[PDB]
Amino acid sequence: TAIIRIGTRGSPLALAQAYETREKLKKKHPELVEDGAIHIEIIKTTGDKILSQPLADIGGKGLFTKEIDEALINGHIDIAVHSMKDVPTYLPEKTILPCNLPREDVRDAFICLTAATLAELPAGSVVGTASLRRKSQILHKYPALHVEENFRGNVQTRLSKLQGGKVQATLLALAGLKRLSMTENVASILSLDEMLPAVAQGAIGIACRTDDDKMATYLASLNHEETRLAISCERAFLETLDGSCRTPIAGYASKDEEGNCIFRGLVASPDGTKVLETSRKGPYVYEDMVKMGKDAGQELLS
Ligand SMILES: *Cc1[nH]c(/C=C2\NC(=O)C(CCC(=O)O)=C2CC(=O)O)c(CCC(=O)O)c1CC(=O)O
């Protein structure tokens, strides 16, 4: 019998995230060091199945989370580890998400065998990405490139497609390559001025049941409030815009050297021809940050 059953997707990256969580828990609570104390429960989700078409062409909520949320709500697992960018803006009834691990680098990596940067790609070169956020920002700056949207799969599947010449280049979160120790695949890193990240990129979230005080106490030892606050700001922005992984929206909150919250958000047309950016600054305090993301979102709306 385990003290903690951790639910996760079964890709190498999702297991990397679950093992980071295990390592951090063991350091604060040494009873979890024993093999037996922690059980990792690999759960298949619908997003693991529907891989043959672009993400913006797949309906429904919670493609990468629903089966894990159901395992948590019903007591099959005790905590659930997610990539925060894949968590719906509405949390499942009966669960809370009180913990984010320290955020990784939020920037996108450019992955290419022949060119160092987007600008070095020949006209007509094909960039694979199923993200409208990434497609819109690429085509805004590089209208002569072609984006292949039917570009899907786990990190290593996308790297395999690139090696097999299915596209000329792709983009991946630098966070995931770091967590997989596969950063030698990076050709260059895109700056925040070239590519604003998906809401909550680089953050791992951990959920538990609302009524589970034991788990909430373990998670309180892992939570990094500076990260959780930034993600709550970006998610307020996303929620206002009714955004998801299928919408061309980006947003990034962080704490500056004076201790304020600096937020930058954008919405773009999928063809890249129009982009609206907003930026806000304010205290690094939950209610102010959530209101800031909401206000920013309302101003991208009106
Ligand atoms: C929010 C968002 N999510 C995706 C795609 C994925 N989410 C995942 O959990 C995974 C699996 C990663 C793994 O190795 O475990 C994927 C990849 C998949 O095709 O299923 C995306 C699209 C990213 C893209 O195609 O560039 C987004 C949108 C975004 O803007 O990040």
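The numbering of chain A matches Swiss-Prot: 72-373, in order.
We read in the header that X-ray crystallography, 1.5 Å was used to get this structure.
Cβ atoms are placed via backbone N, Cα and C, with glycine included.
Using a 10 Å radius centred on the Cβ of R205 (dipyrromethane binding site) and all shown protein chains, the other Cβ atoms total 25. The dipyrromethane binding site annotation in Swiss-Prot covers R80, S82, 156-157, 200-206, 223-229.
For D157 (dipyrromethane binding site), the same-chain residues lying six or more positions away in sequence with a CB closer than 8 A to its CB are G118, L134, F135, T136, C316. The feature active site, proton donor/acceptor is assigned by Swiss-Prot to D157, with experimental evidence given as support.
Swiss-Prot gives this note for the published mutagenesis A246 to V: In rug1; reduced growth and necrotic leaf lesions. Neighbours of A246 (mutagenesis position), defined as other CB atoms within 10 A of its CB across all chains, total 24.
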Enumerate in sequence order the binding-site residues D157, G224, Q227 whose Cβ-atom distance to ligand 1 is under 6 angstroms.
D157, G224
Tally every other Cβ atom lying within 10 Å of the Cβ atom of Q227 (dipyrromethane binding site).
14
Return one of helix, strand or coil for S202 (dipyrromethane binding site), based on DSSP.
coil
For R205 (dipyrromethane binding site) and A246 (mutagenesis position), determine the Cα separation and express it in whole Å.
16
Sorry to bug you, but what's the C-alpha spacing from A246 (mutagenesis position) to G224 (dipyrromethane binding site), rounded to the closest Å?
17
